[PDB]
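Chemist: Can you keep this structure in mind? I'll have questions shortly.
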Amino acid sequence: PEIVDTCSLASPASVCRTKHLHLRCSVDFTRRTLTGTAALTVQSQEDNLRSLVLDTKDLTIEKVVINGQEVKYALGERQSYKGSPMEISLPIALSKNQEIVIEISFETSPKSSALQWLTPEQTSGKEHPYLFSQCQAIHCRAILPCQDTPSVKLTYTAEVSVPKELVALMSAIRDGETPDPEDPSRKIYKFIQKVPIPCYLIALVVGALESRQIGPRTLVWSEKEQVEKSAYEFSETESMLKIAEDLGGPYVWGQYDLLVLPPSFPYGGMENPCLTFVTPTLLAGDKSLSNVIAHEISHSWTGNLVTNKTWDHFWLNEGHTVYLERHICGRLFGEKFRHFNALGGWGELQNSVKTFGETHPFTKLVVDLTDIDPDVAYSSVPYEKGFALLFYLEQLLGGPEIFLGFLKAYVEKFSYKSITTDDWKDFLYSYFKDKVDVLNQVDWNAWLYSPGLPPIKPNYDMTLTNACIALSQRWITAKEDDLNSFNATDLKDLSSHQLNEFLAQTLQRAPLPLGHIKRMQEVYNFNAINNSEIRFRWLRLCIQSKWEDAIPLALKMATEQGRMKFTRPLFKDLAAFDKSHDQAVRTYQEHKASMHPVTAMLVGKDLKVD
Ligand SMILES: NCCCC(=O)Nc1ccc(OCc2ccccc2)cc1
Ligand SMILES: [Yb+3]
Ligand SMILES: [Zn+2]
């Protein structure tokens, strides 16, 4: 009707709108707090606007300055993962389009769900601490007060004081560094973002950061120790950027920097404008996990330019991005590779539907997050059910060239806007008006609103998948007399991508007999492989098949890195295996204070502790 964001307690975009944020703050590593001022330019959309509501979580409100003086504010009671509402009394009754600056001084709790503060022990260099944010989905409200909904877009400017030996970086173009006036011993790093973004894309890192040039508009940022390994790993970036512009239109953000974060960073990447954050688990040393870079580049259009209006429509962000990602890798390595990766995607979707259950609400494409913590709903479903829909539609409407024309125009039309599934679908019909009859063969109700597997499977080239299936199946159906025929030559012609897919297929049918999984380690030596995607699935397969020797390997992987994609299922498998159950829980209890806060709360929920 007139859409409301159910994950926000803030006044909606239909009442007022944040157009800009000015951010002055200092990063205190001893108190583990961000202190400062957050000045919001807000614009009324109705007449007689006498007060507005902002989202907060564990925020200490020092003062709220409007037009020079101090004003009357009022924090409501805590509302769970959502935090507490901050209703602000305005001294002037605002009328249509009239703007106002609400300057709000503030401190962040040390247990901010947006932030992980690391000690020197937890870093590579061992001598300096570190900070990083991760605002998506609704954690920006835990760094500063805001309409913490992606239905609102705002430019922002920032100045941030940090210990003089550490570097700050933000999701913005760097606007110079200068010694701090108020107290030496600290620099003040300055930042500006002229493209209006949703607040989930505001982002901050602070640490012993060096850089390295790997393309005309790209430096990799990490700690001394990883900088070199990473320059090698993400060399393909500029070439990916070029393809992405041919598919998406002009890359408008100015810079595309990459930041390789500490092992505890909870996702494969986060698409922070001008500075993409990635897991060091990408550092396989052969560029084989560069699809993740492809994916983050693509968010510079689908996500960051065209944005889900609410998190219910999150598939728009991820479905499109995965579609662009797979085009990028297709251009670089061939159409048969794009189909290989698309089919694996369907396989991940099958695992998601089986894990949640086929009638589960989070297997729907468009969801309802009323009273659900977004972090708990998060999964592969919006990624792979979304991709599957786009892929099916590509095939139905006359193929990738024709569908990529829809894509670029879709991006062009909704650029700098926040939109829903209906905006997307209404534009699909508009663009493809000469094929409306074809569009009406789509079971829109099933695809969009029904749980489980999609009602139709797309068509996939098999070239590269067949070798994975033959071998997965040989193992799944092996008896005693087959075990001596397996041999390291079985892998002679398989890429790392195919080893991974082979293990993914085998894992779908776990458990295998213990003797079989031992034999697999003997002929193939998967223990020696450091590729995190491969090691992950191999250790799942081992634990789920009751192999005790895999226990210390799986505990090591689950705690020495904390990308949730790997950490969560390794903990869960370890907990379901009777031999490792107690050690899994104890390991969790002993690590949970030095863990990222969203990851710690999720692993705790998975392990049914507290
Ligand atoms: N996009 C970069 C990776 C981080 C990320 O996407 N985080 C994130 C996204 C959505 C979310 O919650 C909303 C949701 C979950 C599942 C389905 C639909 C919406 C929570 C975290
Ligand atoms: Yb046999
Ligand atoms: Zn994404």
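Chain A is numbered as in Swiss-Prot; shown residues: 2-611, in order.
The deposited model was determined using X-ray crystallography, 2.2 Å.
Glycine too: its Cβ is placed from the backbone N, Cα and C atoms.
Pasting the relevant annotations from Swiss-Prot:
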- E297: active site, proton acceptor (ACT_SITE)
- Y384: active site, proton donor (ACT_SITE)
- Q135, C136, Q137, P267, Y268, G269, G270, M271, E272, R564, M565, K566: peptide binding site (BINDING)
- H296, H300, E319: Zn(2+) binding site (BINDING)
- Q135 to A: Strongly reduced aminopeptidase activity. Strongly decreased affinity for leukotriene. Abolishes epoxide hydrolase activity (MUTAGEN)
- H140 to Q: Aminopeptidase activity almost absent, but keeps LTA4 activity (MUTAGEN)
- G269 to A: No loss of activity (MUTAGEN)
- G270 to A: No loss of activity (MUTAGEN)
- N273 to A: No loss of epoxide hydrolase activity and aminopeptidase activity (MUTAGEN)
- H296 to Y: Complete loss of LTA4 hydrolase and peptidase enzyme activities (MUTAGEN)
- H300 to L: Complete loss of LTA4 hydrolase and peptidase enzyme activities (MUTAGEN)
- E319 to A: Complete loss of LTA4 hydrolase and peptidase enzyme activities (MUTAGEN)
- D376 to N: Abolishes aminopeptidase activity. Decreased epoxide hydrolase activity (MUTAGEN)
- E385 to Q: Reduced aminopeptidase activity. Minor effect on epoxide hydrolase activity (MUTAGEN)
- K566 to A or M: Strongly reduced affinity for peptide substrates. Reduced epoxide hydrolase and aminopeptidase activity (MUTAGEN)
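Could you tell me the structural context for the features on the list?
Modeler: Under DSSP, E297 (active site, proton acceptor) is assigned to a helix (H, G or I) in the three-state scheme. Take the CB of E297 (active site, proton acceptor) and look out to 10 A: across all protein chains shown you find 25 other CB atoms.
For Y384 (active site, proton donor), applying a Cβ distance below 8 Å and a minimum sequence separation of six or more within one chain yields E319, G320, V323, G346, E349. Under DSSP, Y384 (active site, proton donor) is assigned to a helix (H, G or I) in the three-state scheme.
DSSP classifies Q135 (mutagenesis position) as coil under the three-state reduction.
For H296 (mutagenesis position), the same-chain residues that are 6 or more apart in sequence and have a Cβ closer than 8 Å to its Cβ are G269, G270, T322, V323, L325, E326.
The Cβ of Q135 (mutagenesis position) has 25 neighbouring Cβ atoms from other residues within 10 Å, across all protein chains displayed.
Under a cutoff of 8 A between CB atoms, and with a sequence separation of 6+ in the same chain, the neighbours of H140 (mutagenesis position) are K58, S113, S114, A115, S134, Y201, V599. Under the three-state DSSP scheme, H140 (mutagenesis position) falls in the coil class.
Counting every protein chain shown, the Cβ of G270 (mutagenesis position) has 21 other Cβ atoms within 10 Å.
Other Cβ atoms within 10 Å of the Cβ of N273 (mutagenesis position) number 28 in total over all chains.
Packing around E319 (mutagenesis position) is summarised by its Cβ count: 24 other Cβ atoms lie within 10 angstroms of its Cβ, all protein chains included. DSSP gives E319 (mutagenesis position) a helix state.
Taken residue by residue with DSSP, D376 (mutagenesis position) is part of a helix.
Annotation for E385 (mutagenesis position): same-chain Cβ neighbours under 8 Å, separated by at least 6 residues, are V323, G346, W347, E349, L350, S353.
Sequence-distant neighbours of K566 (mutagenesis position) (same chain, 6+ residues apart, CB-CB distance under 8 A): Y268, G269, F537.
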Chemist: Within 10 Å of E297 (active site, proton acceptor) by C-alpha distance: pick out those among the recorded positions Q135, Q137, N273, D376, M565, and say none if nothing qualifies.
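Modeler: Cα filter at 10 Å returns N273.
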Chemist: Which of these recorded positions (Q137, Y268, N273, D376, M565) have a C-beta closer than 6 Å to some atom of ligand 1?
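Modeler: Cβ < 6 Å from ligand 1, in sequence order: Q137, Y268, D376.
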Chemist: Listed recorded positions: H140, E297, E319, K566. Which have a CB under 6 angstroms from an atom of ligand 3?
Modeler: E319
Chemist: If we count other C-beta atoms within 10 Å, could you say which of the recorded positions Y268, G269, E272, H300 has the fewest?
Modeler: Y268
Chemist: Spatially speaking, which of the mutagenesis positions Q135, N273, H300 is closest to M565 (peptide binding site)? Use C-alpha to C-alpha, please.
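Modeler: Nearest candidate: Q135.
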Chemist: Work out how many Å separate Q137 (peptide binding site) and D376 (mutagenesis position) at their Cα atoms, rounded off.
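Modeler: With distance taken Cα to Cα, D376 (mutagenesis position) is 9 Å from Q137 (peptide binding site).
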Chemist: About how far apart, in whole Å, are the alpha carbons (Cα) of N273 (mutagenesis position) and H300 (mutagenesis position)?
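Modeler: Distance (Cα to Cα, whole Å): 9 Å.
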Chemist: Under 8 Å Cβ to Cβ from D376 (mutagenesis position), same chain, six or more residues apart: give me those in sequence order, or none if nothing qualifies.
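Modeler: Set apart from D376 (mutagenesis position) by at least 6 residues yet with Cβ under 8 Å, we have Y82, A138, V599, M602, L603.
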Chemist: Give the distance between the Cα atoms of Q135 (mutagenesis position) and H300 (mutagenesis position), rounded to the nearest whole Å.
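Modeler: With distance taken Cα to Cα, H300 (mutagenesis position) is 16 Å from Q135 (mutagenesis position).
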